[PDB]
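Read the structure below first, then the notes.
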Number of protein chains: 2
Amino acid sequence: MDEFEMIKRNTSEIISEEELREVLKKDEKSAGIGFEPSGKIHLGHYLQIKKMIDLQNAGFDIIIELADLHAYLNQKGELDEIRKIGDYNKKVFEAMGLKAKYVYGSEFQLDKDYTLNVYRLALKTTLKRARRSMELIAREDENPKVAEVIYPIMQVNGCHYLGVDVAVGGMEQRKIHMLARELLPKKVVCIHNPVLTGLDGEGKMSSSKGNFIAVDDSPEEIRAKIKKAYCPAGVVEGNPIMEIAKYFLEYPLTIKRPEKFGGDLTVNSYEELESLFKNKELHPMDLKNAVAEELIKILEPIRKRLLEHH
Amino acid sequence: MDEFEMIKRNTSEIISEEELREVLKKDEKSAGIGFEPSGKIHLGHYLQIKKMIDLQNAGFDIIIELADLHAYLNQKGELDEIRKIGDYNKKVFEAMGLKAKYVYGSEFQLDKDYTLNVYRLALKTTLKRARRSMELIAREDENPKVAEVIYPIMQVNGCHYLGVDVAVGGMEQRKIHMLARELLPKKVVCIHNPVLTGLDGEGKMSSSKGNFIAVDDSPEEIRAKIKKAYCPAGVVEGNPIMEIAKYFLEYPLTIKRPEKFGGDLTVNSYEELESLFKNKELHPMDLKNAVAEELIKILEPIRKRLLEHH
Ligand SMILES: CC(C)(Br)C(=O)Nc1ccc(C[C@H](N)C(=O)O)cc1
Ligand SMILES: CC(C)(Br)C(=O)Nc1ccc(C[C@H](N)C(=O)O)cc1
């Protein structure tokens, strides 16, 4: 498991693999990601932070953008309230064990030269290309605002201004990332993580859809959320419980169940688990119990560090 | 002819007349207009500058924006070349007899607080409203740029930042102006001048359509441009020669013609001229001769001041 495959583990795509290999050669290399401040930090965020921790462990300097101005452009409210939530998110990201530089976007995204470059990019980005890149990001609006098409080019320029070698994000960021690769003089290596399914299976996990496990949920809340979740026997695709087993749990994995249902089960890889699940050797109730208890233990240190403040 | 009707003469609309009357009450009041720098200054510009001269004569302080950044957003090239053309335009506007403050937009349109307010406005302006306001302004593009929708909200904010009581422009600016009236806390009085017809009658006069008389055209060039112009007998609407008689000439007007065509004609108002033209008492050839020679004399001082530099 070289550093490449360590970075590559559980990503949806790397754009591009050859470029990432060149970047690994450098003594000095930086990786960046941004987050619109969120009232709750959920497993979708945690997935990203894990991936930033991998990069850090491969010798990357990590830059986290607390994207207060992007959230302002995406209709999350007033900058001061956004910035307060930004500060809470940093604490959560630190309680996740991430050592990084944290910057508020508004610290640099309003300088004369940043703005001028945003306007340069606005001359090279068609409205159609801009609106396409925001399809999975833009706040739902029957009357889309001009702010929606400023957003993607400000994120592009952020890549430029921060000078990262690698940009990380969920797959929803990939069209903004493609735009950065076409417009900017230095091509940024782009690493896209999968988009988790919502707990009810009905769509993608979102802080505004209320279908997530938050990293500071109480254990009873974790158990009740898993218990209700979409999780049909033998169905792996779009199954948020299997996604959690694949993305967050440690193997080998011991799955406790009564002797009358086969007794404790040990699986040495998520791949074995998927096999046991597909040919319906492992029942959804037992998968849920094991996933909930392991997730509880995995999230425990984070919830404890956050509760230590009170 | 109070100051109101003097300001109102030969305008298409005043938004609104009651508001303009309130503004006239003030000892201190300012009027503003912007121009994307243009290689040639034509009668469309001159019409506007005349209207600024009226306002000045009514006691307005005049602010002319040399809109280098708007022209940059509207694909007129590089800022330095735009700014050079900006400087030429000022000279022309001064040779027209306008005493005013001249500012390059880029002097203030990149400050942190200006930019932040542009982004505030971008949150309140729908893409559809923004693209509607640019229909008569935007450079022709099969693939419209994001820059096209930044333009109108930057012009709105310019009104705000410069604090004018009155905004002046051609009718094509009216939708941007309407947006300023809805978004800004202080409603700006908007004065819209007519859009001149191109010399060939086929559309509106434009510096990029090459259908204009420039204020520094030589007399032979003026005569040849008038001679070729669209100008059908009895047709007033869309007739650029009548527009010039209405908007630029001084009355009473003596129209020279041979005795065999009726001999010299004196008309005491454009209204008489329109009457003589409609019931086909005045032939297009004689109208053209008179319009060209009077326009030559009217533009003479401007062409001379511009030529004095060489
Ligand atoms: C400048 C660097 C490279 Br650190 C960066 O990635 N900036 C960035 C990234 C993502 C977001 C939010 C995002 N579009 C979302 O959907 O939440 C905002 C800013
Ligand atoms: C700030 C004040 C009030 Br002085 C102003 O009117 N600014 C302004 C006006 C017009 C233009 C150009 C115009 N859209 C065009 O079509 O040429 C650019 C800037």
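Count begins at 1; order follows the chain as displayed.
Heads up, header says this was done by X-ray crystallography, 2.0 Å.
Cβ coordinates are placed from backbone N, Cα and C, and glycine is handled just like the others.
Swiss-Prot lists A:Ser207 with the feature ATP binding site. According to DSSP, A:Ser207 (ATP binding site) sits in a coil region rather than a helix or strand.
The number of other Cβ atoms within 10 Å of the Cβ belonging to A:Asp286 (mutagenesis position), over all protein chains shown, comes to 18. The mutagenesis experiment A:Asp286 to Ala is recorded by Swiss-Prot, whose note states: Decreases the rate of aminoacylation more than 10-fold, without effect on tyrosyl adenylate synthesis.
Where Swiss-Prot documents A:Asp286 to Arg as a mutagenesis experiment, the accompanying text is: Decreases the rate of aminoacylation with wild-type tRNA and increases aminoacylation with amber suppressor tRNA 8-fold. Decreases affinity for wild-type tRNA and increases affinity for amber suppressor tRNA.
Under DSSP, A:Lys288 (mutagenesis position) is assigned to a helix (H, G or I) in the three-state scheme. Under mutagenesis, Swiss-Prot gives A:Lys288 to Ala with this note: Decreases the rate of aminoacylation more than 200-fold, without effect on tyrosyl adenylate synthesis.
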Least surrounded, by Cβ count within 10 Å, of the recorded positions A:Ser207, A:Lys288 is A:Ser207
For A:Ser207 (ATP binding site) and A:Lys288 (mutagenesis position), the CA-to-CA distance in whole Å is 22
